[PDB]
Amino acid sequence: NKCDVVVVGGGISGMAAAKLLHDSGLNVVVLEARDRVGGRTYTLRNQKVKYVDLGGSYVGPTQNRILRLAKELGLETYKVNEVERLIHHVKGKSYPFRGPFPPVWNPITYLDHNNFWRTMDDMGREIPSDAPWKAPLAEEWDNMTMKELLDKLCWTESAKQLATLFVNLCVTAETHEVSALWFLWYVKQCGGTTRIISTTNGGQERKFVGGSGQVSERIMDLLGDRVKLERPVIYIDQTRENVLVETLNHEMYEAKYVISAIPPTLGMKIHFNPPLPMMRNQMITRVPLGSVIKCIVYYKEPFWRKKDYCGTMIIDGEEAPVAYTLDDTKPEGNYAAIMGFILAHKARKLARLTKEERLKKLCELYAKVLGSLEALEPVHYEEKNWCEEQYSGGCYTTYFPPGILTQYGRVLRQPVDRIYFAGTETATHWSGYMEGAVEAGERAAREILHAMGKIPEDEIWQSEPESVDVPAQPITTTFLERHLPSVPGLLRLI
Amino acid sequence: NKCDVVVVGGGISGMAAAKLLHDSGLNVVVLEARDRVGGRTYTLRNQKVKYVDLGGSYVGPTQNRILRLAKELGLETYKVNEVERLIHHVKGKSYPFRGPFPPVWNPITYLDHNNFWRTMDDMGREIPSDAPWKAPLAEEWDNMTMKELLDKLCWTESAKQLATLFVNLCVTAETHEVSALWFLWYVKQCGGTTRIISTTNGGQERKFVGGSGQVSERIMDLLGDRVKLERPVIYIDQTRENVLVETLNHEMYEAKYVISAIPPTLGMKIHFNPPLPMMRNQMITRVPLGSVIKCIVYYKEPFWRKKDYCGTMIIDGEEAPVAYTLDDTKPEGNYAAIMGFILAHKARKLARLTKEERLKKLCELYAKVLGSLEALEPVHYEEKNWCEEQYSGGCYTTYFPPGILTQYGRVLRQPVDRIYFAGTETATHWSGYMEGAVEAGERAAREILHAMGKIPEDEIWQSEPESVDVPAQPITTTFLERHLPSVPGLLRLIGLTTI
Ligand SMILES: *Cc1cc2c(cc1C)nc1c(=O)[nH]c(=O)nc-1n2C[C@H](O)[C@H](O)[C@H](O)COP(=O)(O)OP(=O)(O)OC[C@H]1O[C@@H](n2cnc3c(N)ncnc32)[C@H](O)[C@@H]1O
Ligand SMILES: *Cc1cc2c(cc1C)nc1c(=O)[nH]c(=O)nc-1n2C[C@H](O)[C@H](O)[C@H](O)COP(=O)(O)OP(=O)(O)OC[C@H]1O[C@@H](n2cnc3c(N)ncnc32)[C@H](O)[C@@H]1O
Ligand SMILES: Cc1c(C)c2ccc(OC[C@H]3CCCNC3)cc2oc1=O
Ligand SMILES: Cc1c(C)c2ccc(OC[C@H]3CCCNC3)cc2oc1=O
């Protein structure tokens, strides 16, 4: 019934906000639509897998907030297997390699690839993390799709196909669906291309022992009966002295303040009194989430390691159901598994198939890329189609179509009276990730502590000391990477 | 509590659905979120204006369903004033003209303008009205914005700027916001560029005497207590024998079937049990409505007519708050008024101002465009910003961003168990208009009459006899219009000749 703060959503962001406010001595209630906490994180347990992350899973260096919060909750990480060679599958053939980027041999293709990645970072350097709409060319970049940018930038079909896979994998959307400005901000706010794509020393370095679901479950353990499961919020009334929050099961919660810790567009599922201001009313109809099926095939052994493959597969072209895989084997070498993403339009296309039809297609693909008949002998399969989730809207995160970030981006974390806005979408560092969820929840919680006079304005945004367990190594480039000309550059010299 | 059909939404679509079901002897309830019917139609009455349409207003030739429904309810139409000259205002100067398109004198520019409109209509003939995703190049056209298409098509800035204003005015969105496939579908399903842009012989020919709001009000009069105002629907449950529909004021309705007659994205405001199928679940997060403020400035007299201007202004420029106006004077010649639209990004930008500051900007623009100091002497002002409507999401209608119509378009009007979809967005002729609202409402009602075994499948889709009151002149071209080359075609002819 009555409390200091109602948090809408029991994901990492809502749970992080509620823990900070509870630790500061306020009475918090978390209203959660599902029969579970964790949202876009979900750990399934069974005897066949022990545990598997079917939603968010990976953490890496520079993600210091999720690493600190998890360490405090008693969680440990292990390294994603990258001891042996990565595979680039192009034109029906496997090319094993080492290092984060697949090698390119044709000298014109080399210049075009090198220029693509370098240009993404060059453009990112002019985009403020906390205000991408303040980029000097914000309207020019916001009014084109990543498809138009790649058409201008990529002189080779080779580079244009790899850059397309890169967009699809990063933001689970087609190049023609997303703003160039938003995508370039998205990469820049994760620390750039090398950091976002890397396993070793990047975003995919590590997983949590026992699953990422434990972050939200263990915060729920701390809060006890303050977390209300199967309480979808339907109605928020800010006309009276206290804020009133109503759930679908007809419960009424009364608070001084509300944290909205749900994806922006899921704001549409709530009736507001008074109506939302115009810009937010329209913004929450304009910000979809991407489309992905996460698929884990289990094997008796990590057989790819015998051929000096780590299990990472980068798979070009339309025919492949999965464009990208990682070794999902447990640190002990047991529960051997390959994790694959069915991305964007393929998620929509292959959703029509049965679970068994998807398994056969994945196994046949992996047999070709790994060059082993052992890929045809799976012992177990798990998958999750995030497109079908009423209380997520998709995965991994919210993308901005062309024109939306410059016109509406400012409204994303603007408070509406006594509603403050959390969720990974409102973060300024690793927005879209579990790290962003923690940044946003803690910031929204501290905006309410300041509204209450408990902390000064300069304590709303707080830096995070570096993890001792997962330190970041510097991102380096070579002299040639920095100075080799583009393809049009090599032409102007001829 | 119990009925045959719950209709969610008391706009024109839901009320047309409800009237048809009621006339076929079913028990219907209409659950309307607002304290009024009409939705994106709203007629304000006060002593200063007598009546004014602040939402949908115009009807024209080929909109035979809204004309028939309106006439059955006892309503009359009158013609929007197009007796005197139209104005094209470009680069700070006014160029008066007659006929639907501003004339172009520069021959290269003429070839580019002619080719622009022609290509719009040529591409449109490739696109089936009822399945735009089946166009041969659906994918290629859907992966392009209208901005990219105009950049390829328009060899002059003059044609590009006019084409930009055309998109802004048609679908209240920027060229870079909208799918080229969707926009080309949208124009073609209205009968093509000439029909959609014309006053005389087009979409803007007429208004209802007394306002368009009377359509929804008069159907509510026929239905009595069956219409429930201030019942926003929050929850639909299909797990049991009867469909359960719950409202925000805690009332429960039980029906055999539901028509959803709300903009597609406003389906997000409803919690579904069981959850929607995947494709609809995502589709309703991907289909925003456009942005528009409708502004009516009142004057002592229609002073523009005395300079032989009908009141129609087509105004190019970033600085102009309004890109399009029509005479909104009553048919009696009194309550002299100019209607203008503040479109797309300008609706966002100028919403920051006061009502009085917007009125002042509009009067200054009208003064310059009409060359008239009288435009600075308004007697009254009415405006409505549709961006702020929780239960509309915007106006006029839903647009599709790049990639969405090919991936998700097939599920727009696909039933979900015992939920059928009405609303203008599900129409195949004048989708986005009051006409499309009637088509979709009556089609959805008949889908249910079919499901109940009351009519055969061939009666779900039913054609409409032509209005005898508003007959349609056919859309014609001249030989030159059909066969003049584009600018790149002229350059090809030159390259060939000189060889
Ligand atoms: C799905 C997914 C996500 C993902 C990814 C792969 C997949 C398949 N891989 C990731 C990774 O390897 N590393 C990483 O850091 N992130 C990865 N992502 C994304 C990541 O999971 C998300 O960024 C993160 O989980 C976001 O958390 P946040 O707390 O911001 O949002 P949420 O999890 O969606 O939580 C929202 C909660 O709110 C509830 N909800 C929704 N509507 C209501 C109403 N009306 N009332 C009450 N509660 C509501 C949701 O049910 C949810 O629990
Ligand atoms: C706003 C506008 C529209 C318009 C236009 C100019 C403006 C500024 N000019 C038009 C014109 O000149 N001629 C024309 O034919 N159309 C024009 N448009 C478009 C026109 O208004 C619309 O196409 C038409 O009115 C749409 O009708 P439809 O019946 O499909 O949709 P609706 O009017 O939006 O009605 C929906 C009703 O549902 C209610 N609602 C919404 N959510 C709920 C829930 N959860 N529960 C119950 N009811 C709900 C809305 O309140 C609304 O009444
Ligand atoms: C969740 C996840 C992300 C976001 C992610 C984002 C980018 C990414 O890049 C790896 C590829 C991109 C294509 C070119 N080389 C390396 C890999 C990723 O792996 C992942 O598991
Ligand atoms: C509702 C409405 C529409 C959709 C509408 C759509 C197009 C339109 O075009 C007239 C312009 C287009 C640009 C070229 N000259 C004449 C005018 C319109 O006036 C309207 O009131």
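Residue numbering for chain A follows Swiss-Prot; the residues present correspond to positions 3-496, in that order.
Quick check of the header: X-ray crystallography, 2.1 Å.
Using N, Cα and C of the backbone, Cβ positions are placed for all residues, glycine too.
Listed in Swiss-Prot for this protein:
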MUTAGEN   A:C5 to S  No loss of activity
MUTAGEN   A:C156 to S  Complete loss of activity
MUTAGEN   A:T158 to A  Dramatic loss of activity
MUTAGEN   A:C172 to S  No loss of activity
MUTAGEN   A:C192 to S  No loss of activity
MUTAGEN   A:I199 to F  Alters specificity towards synthetic inhibitors
MUTAGEN   A:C365 to S  Complete loss of activity
MUTAGEN   A:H382 to R  Significant loss of activity
MUTAGEN   A:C389 to A  Complete loss of activity
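The structure, with features from Swiss-Prot marked on it.
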residue	record	Cβ neighbours (10 Å)
A:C5	mutagenesis position	19
A:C156	mutagenesis position	21
A:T158	mutagenesis position	18
A:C172	mutagenesis position	24
A:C192	mutagenesis position	26
A:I199	mutagenesis position	20
A:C365	mutagenesis position	19
A:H382	mutagenesis position	16
A:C389	mutagenesis position	23
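Nearest in space to A:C172 (mutagenesis position), taking C-alpha to C-alpha distance over the mutagenesis positions A:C156, A:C365, A:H382, A:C389, is A:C389. When the mutagenesis positions A:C192, A:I199, A:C389 are checked against ligand 3, A:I199 have a Cβ within less than 6 Å of one of its atoms. In sequence order, the mutagenesis positions near chain B (CB to CB under 8 A) are A:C389, out of A:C156, A:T158, A:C192, A:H382, A:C389.
In the three-state DSSP scheme, A:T158 (mutagenesis position) falls into the coil class. The separation of A:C365 (mutagenesis position) from A:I199 (mutagenesis position), Cα to Cα, is 24 Å. Note: the Cα of A:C389 (mutagenesis position) and the Cα of A:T158 (mutagenesis position) are spaced 33 Å from each other. You'll find the Cα of A:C192 (mutagenesis position) roughly 23 Å from the Cα of A:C156 (mutagenesis position). The separation of A:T158 (mutagenesis position) from A:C365 (mutagenesis position), Cα to Cα, is 31 Å. The CA atom of A:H382 (mutagenesis position) is located 41 Å away from the CA atom of A:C156 (mutagenesis position). For A:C5 (mutagenesis position) paired with A:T158 (mutagenesis position), the C-alpha to C-alpha distance reads 60 Å. Annotation note: A:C389 (mutagenesis position) sits in a helical segment as assigned by DSSP.
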